[PDB]
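A.B. asks: Following this message is one structure expressed as structure tokens.
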Amino acid sequence: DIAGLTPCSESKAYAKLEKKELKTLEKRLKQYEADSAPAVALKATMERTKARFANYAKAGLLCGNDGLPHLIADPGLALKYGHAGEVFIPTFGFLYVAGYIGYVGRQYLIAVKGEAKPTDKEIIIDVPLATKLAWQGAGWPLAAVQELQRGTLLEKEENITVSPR
Amino acid sequence: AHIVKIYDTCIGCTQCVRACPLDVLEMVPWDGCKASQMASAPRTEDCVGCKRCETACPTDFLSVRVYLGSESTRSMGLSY
Amino acid sequence: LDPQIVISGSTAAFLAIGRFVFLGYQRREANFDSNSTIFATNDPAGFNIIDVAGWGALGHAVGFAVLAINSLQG
Amino acid sequence: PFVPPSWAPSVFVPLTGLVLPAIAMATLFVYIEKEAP
Amino acid sequence: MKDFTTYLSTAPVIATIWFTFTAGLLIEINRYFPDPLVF
Amino acid sequence: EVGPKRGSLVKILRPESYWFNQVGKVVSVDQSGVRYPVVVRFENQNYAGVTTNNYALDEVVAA
Amino acid sequence: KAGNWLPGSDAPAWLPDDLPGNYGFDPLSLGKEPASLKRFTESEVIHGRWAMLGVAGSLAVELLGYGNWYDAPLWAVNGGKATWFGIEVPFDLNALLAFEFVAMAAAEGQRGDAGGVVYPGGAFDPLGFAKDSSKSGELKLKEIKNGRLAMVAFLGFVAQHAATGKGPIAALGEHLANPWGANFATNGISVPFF
Amino acid sequence: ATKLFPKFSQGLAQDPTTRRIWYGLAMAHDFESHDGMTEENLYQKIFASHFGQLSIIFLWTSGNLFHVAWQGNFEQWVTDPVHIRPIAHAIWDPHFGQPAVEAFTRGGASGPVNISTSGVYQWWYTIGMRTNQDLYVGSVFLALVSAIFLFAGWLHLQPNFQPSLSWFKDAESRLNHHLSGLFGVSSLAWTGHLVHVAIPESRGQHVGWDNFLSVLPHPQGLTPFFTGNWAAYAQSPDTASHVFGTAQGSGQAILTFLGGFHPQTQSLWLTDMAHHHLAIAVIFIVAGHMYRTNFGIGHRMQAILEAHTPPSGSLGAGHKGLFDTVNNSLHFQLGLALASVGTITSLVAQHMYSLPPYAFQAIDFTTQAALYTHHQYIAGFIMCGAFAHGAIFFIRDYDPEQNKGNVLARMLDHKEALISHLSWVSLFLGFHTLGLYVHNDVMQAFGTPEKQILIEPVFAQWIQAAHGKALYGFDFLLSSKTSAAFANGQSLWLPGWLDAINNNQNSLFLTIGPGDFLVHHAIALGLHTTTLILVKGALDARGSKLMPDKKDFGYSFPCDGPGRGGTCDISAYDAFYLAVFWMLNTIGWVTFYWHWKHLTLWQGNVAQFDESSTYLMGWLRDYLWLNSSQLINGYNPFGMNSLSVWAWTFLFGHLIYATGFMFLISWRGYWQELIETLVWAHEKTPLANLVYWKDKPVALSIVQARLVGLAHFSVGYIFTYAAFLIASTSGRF
């Protein structure tokens, strides 16, 4: 398929790797009894391994010649061959949480900046204001775009300190 | 020897002279500040370059500057 | 392809476009571009030996390129 | 030809390693400590 | 109690509580959703 | 009476100053013919831990 | 101003009112500089004239039956001779390059040496259709509008050929045969997800 | 009192301590900092230095040729260049015992010799050298040329021979002569040598100075060149069964563009190289007539620079005044030259390993590894030097009044934005590359290799597919048979090129995977961080908020004292100093990647690299620990072999590196106090105080300490990696 890779559901090395992991786990399990805590723990780990391999093959991931999955970072290839869940959707998810945290911190700084002692509000966190801004940050992309359109997101050149060149 | 210079931003606070450990700086009369005094460096031949005077200067930017020059026996602070 | 015809035609053609077409433009750009030798000539348009050599070099290069491309049979 | 003799390394290696560095070191050391008039 | 809440509002205590909450949330997410590699 | 009013806010125009392009509160303006009569106090300290400095009449702009 | 490209939007201040084809369309503000706007005017007029001639020629060849504009230079690449209006032309590719290069170099050299002239007149106007400058305003607008339209038409010719493989008339006949079923959204090249 | 040394600095000569010797030795080449230095004298001193350097280079080349002709086995290596190891020179060490003598006695010699890794054998054999007489003649000729250059360097400093100041500033004439003469004529001469000597010698015909005037390089004899039928020169080329050095299957063509590589030697065709040099010679000669010097026609670089300002004012004044700030600043020219040289050096390393130009060079694995690593480290040092000289230009030769509003002033206008964005790029790359590596390491440690993140490098693989590689399956451009780009080269060079790029047995566009993607990101991190340090040091060299007057202190100075919180490593010299470590680390990563990928390719198991290059444990165990077993076994209680010298060099580099750590961690004060105690001890010791010092012993200065620690760090680093690389590659193959 893409870049000479084969799907994990039809790769021989993938199945051999799964059999290798299950074989070493079963080999470690043969030394214990049947109704003991280590045996139950090993069986739980084996079930987790089976579920993980089944879920990875079910997701349609592309495996290589080593039997391990590969991620598709190109937006066109991901949206064209059903690989948007690898690197596209998590990218936008991180962008939302990253801008979320950044906007919450920026709002807290700008809010405490006009007070009498901002340094005290920086070392001793004002939990009520921080909690209110944390709950209000859900609309961070909308607020950031509206701030950018109004011209209030950036500071002017004359109000920023610079070197003597 | 090192080059010690005094600029016109000196407020005559006399802190740089007290911080000098080898008696290089002094105070002379002046008419550019309220204290009517100004720092001077007439014995730069004994300066080692510790820059204690620069640390003790409170003006922004500094009024006393030390530039490392030719090294000698007095400038290197050698007892031998 | 005849080499003499191609080389002669290419050189004469570029010397013609250098003397009757791009002479004024080259003179105006050379003036604004600002121990030496002044090459005085009796040409009414100032087409000295230096311009002749430059245009002839360009013509010979283009003619030999045409001859080579046609020699490749493509 | 330009081929050196068989004994050439046995004489040029000790030369370049002990004769030339000693002479060069002594000459340079004397030159550094020369006092100006 | 005001002084105690102010002490709990300091940077290290808030950082400890916040990181404990975030770490616990991530651990519980990986516990109820074992081995998530894709969406 | 010459210079900025006491207690006002001015911007520093001295390039070599730590507070270049920064706002500071005016403390006192010397009435003599000194080169730097304006005294400006800033909330943020410099690298040396100083919050006050002396600037000239043209080195400060009202802002 | 001939019109407004965006009904209800203020026209740019750097665009003069008496410029031919002045519709106030300049979102990138490329003509803000007066010197740049001067060169852009003659550049647009020259481009429109060349595109008008090119579109007329590409339409005429396919309307008469001598292939499309893309198949026109196909004779010089694999043992062929140029045929103009069904008449044989005794000129090889090398001879055409020399003649065209010399002729175009002379013409463009005189035009460039003239100093950015957009409306020469005189020898270029033997019929005298623009003798008076009062009536040339309504005729210059037609030239710039037809030039812009022909520029878009030639760009469309190249795009439709690169996306389908057929000539301009062939794409028109197919579209007239099946409009809904044969357009740019059905070639599989223009919009990939359609 | 005042000493004679140094003669260029009376202040340093008056220094009565040991600092005088160190500073005089480290400031001898700083011509601008001497006593009584003018511009004309400065340029003359640099001219003499250039001649002396050229003489040294030529003498070194002659020495290599002479030693290969004397103690080497070039006459026997040419007959069997696959199973015979090259010999560098003999070894005469009285410290060697009997086992060392028989251990180093290899390569068919009669005594202990060193096996060369420089690759001069393949290069000389490819250009035409066959007998030792040729090497001897070349060595004698190069020695005489070096002597002439030395005499020229001495002659140009005497009166009636010293060039004027205006002569050194003739940029138009110098650039026209270097583009047309030093570049075009030299390339044309090389084409003449390849067509007249290399090509006939590779086909079994000996052509030398005694018979080249009577042997025709082509059966048509210059006729197709004058008649314009150049296509006749490419007729009848070398067939696929041609044997290098013999006439079996040899063609008669002299200028072709077949492409690919030779089937036997696995190197570039000589006819293609000759054709290449001819085309670039024509291009360089034509480009040599661009600037006006003395005949009216041409250009003026000042006019082109001043006529390149955008009307929108985006670049401010554009390039106005750039001609004066560059022609009058030697540091600017040196920085530009070093930047271009370093980039070209990296280009040379990449092109030589991927496209082997010398015969039987691909089979020599040690030669490839050593050459690539050597050129990459040299390029890294040269790049750091370019940025260092740029900082020196800002401090010493920058004039804000002359450069007002141009691009140069605008660089310092928004330097904070540049440093901030470089910091963001470096931070992002470092966090993500380290995070992915640690994640893969944890997955490999927990027994779940399928859980690690392996992003497929689709962009570089897409580029490879565009070049003609069909392994990925994109099938476009040169990969698709119905494309115009593919059908337009099928008759000129695409057959050989496609046959060579699709073959997985060469180094021409190797297959890449997630490990290659990750290590490429590490390379990008190293490049961006090194650029960040160098760029920040060059822009902040004239001053910042901490030191508003750094331009008045020079390029290199210790610090500004402990005031203002501390000003350690505040000069631009210190920025370069911290950047050298990042350069060494970046080149270390690129050389590690090259060595491991090629080692796994030569061993026939590329899957080992593809599976262990995603986690750092694989790099530490499967590459650094697995390939050093033979290196550290050079000498042990059971005896020794020829690999003991590399083991000693390995430990030598480790010791030098650790010694550098001392000058890097411990600082002056402690050492000065210790020295004072030693001074008292010597002054109060009988039978020894009679011998007094002539220079007062003092501790090394801060700048000297940084330089000494950096020098030890770099020397140990280079020697350790070179020893490990050569030992592992030589023992494995």
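The numbers used for chain H are those of Swiss-Prot, and the residues that appear cover 2-734, in sequence.
Method of determination (from the header): electron microscopy, 17.1 Å.
Cβ coordinates are placed from backbone N, Cα and C, and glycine is handled just like the others.
From Swiss-Prot, for reference:
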BINDING   H:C560, H:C569  [4Fe-4S] cluster binding site
BINDING   H:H655  chlorophyll a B1 binding site
BINDING   H:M663, H:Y671  chlorophyll a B3 binding site
BINDING   H:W672  phylloquinone binding site
MUTAGEN   H:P559 to A or L  Assembles functional PSI. Reaction center is somewhat unstable and interaction with PsaC is impaired. The L mutant is less stable than the A mutant
MUTAGEN   H:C560 to H  Loss of PSI assembly and function
MUTAGEN   H:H655 to F or L  Loss of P700 function
MUTAGEN   H:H655 to Q  Impairment of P700 function. More severe; when associated with 'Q-676' in PsaA
MUTAGEN   H:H655 to C, G, N or S  Contains somewhat decreased amounts of PSI, depending on the strain; significantly changes the spin density of the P700+ cation radical
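Show me how these features fit into the shown structure, please.
C.D. replies: Its Cβ taken as reference, H:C560 (mutagenesis position) is surrounded by 19 other Cβ atoms within 10 Å in the chains shown.
The C-beta environment of H:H655 (mutagenesis position), restricted to residues of the same chain at least 6 apart in sequence and closer than 8 Å, consists of H:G717, H:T721.
Annotation note: H:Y671 (chlorophyll a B3 binding site) sits in a helical segment as assigned by DSSP.
Within its own chain, H:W672 (phylloquinone binding site) has H:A700, H:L701 as residues 6 or more apart in sequence whose C-beta sits under 8 angstroms from its own.
Reduced to three states, the DSSP call for H:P559 (mutagenesis position) is coil. In the structure as shown, the Cβ atom of H:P559 (mutagenesis position) sits within 10 Å of 22 other Cβ atoms.
According to DSSP, H:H655 (mutagenesis position) sits within a helical segment.
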A.B. asks: Can you list which of the recorded positions H:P559, H:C569, H:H655, H:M663, H:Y671, H:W672 come closer than 8 Å to chain B, going by CB to CB distance?
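C.D. replies: Out of H:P559, H:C569, H:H655, H:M663, H:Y671, H:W672, H:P559 lie under 8 Å of chain B.
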A.B. asks: Using Cα coordinates, what distance in whole Å links H:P559 (mutagenesis position) and H:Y671 (chlorophyll a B3 binding site)?
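C.D. replies: About 17 Å separates the two Cα atoms.
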A.B. asks: Considering only the recorded positions H:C560, H:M663, H:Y671, which residue has the minimal Cα-Cα separation from H:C569 ([4Fe-4S] cluster binding site)?
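C.D. replies: Given the candidates H:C560, H:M663, H:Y671, the nearest one is H:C560.
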A.B. asks: What Cα-Cα separation, expressed in whole Å, is found between H:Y671 (chlorophyll a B3 binding site) and H:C560 (mutagenesis position)?
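C.D. replies: Each residue's Cα considered, H:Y671 (chlorophyll a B3 binding site) and H:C560 (mutagenesis position) end up 18 Å apart.
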A.B. asks: Under 8 Å Cβ-Cβ from H:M663 (chlorophyll a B3 binding site), six or more apart in the same chain: what's there?
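C.D. replies: Once residues fewer than 6 apart are set aside, H:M663 (chlorophyll a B3 binding site) is near H:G710.
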A.B. asks: Using DSSP and collapsing to three states, where does H:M663 (chlorophyll a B3 binding site) fall: helix, strand or coil?
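C.D. replies: In three-state terms, H:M663 (chlorophyll a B3 binding site) counts as helix.
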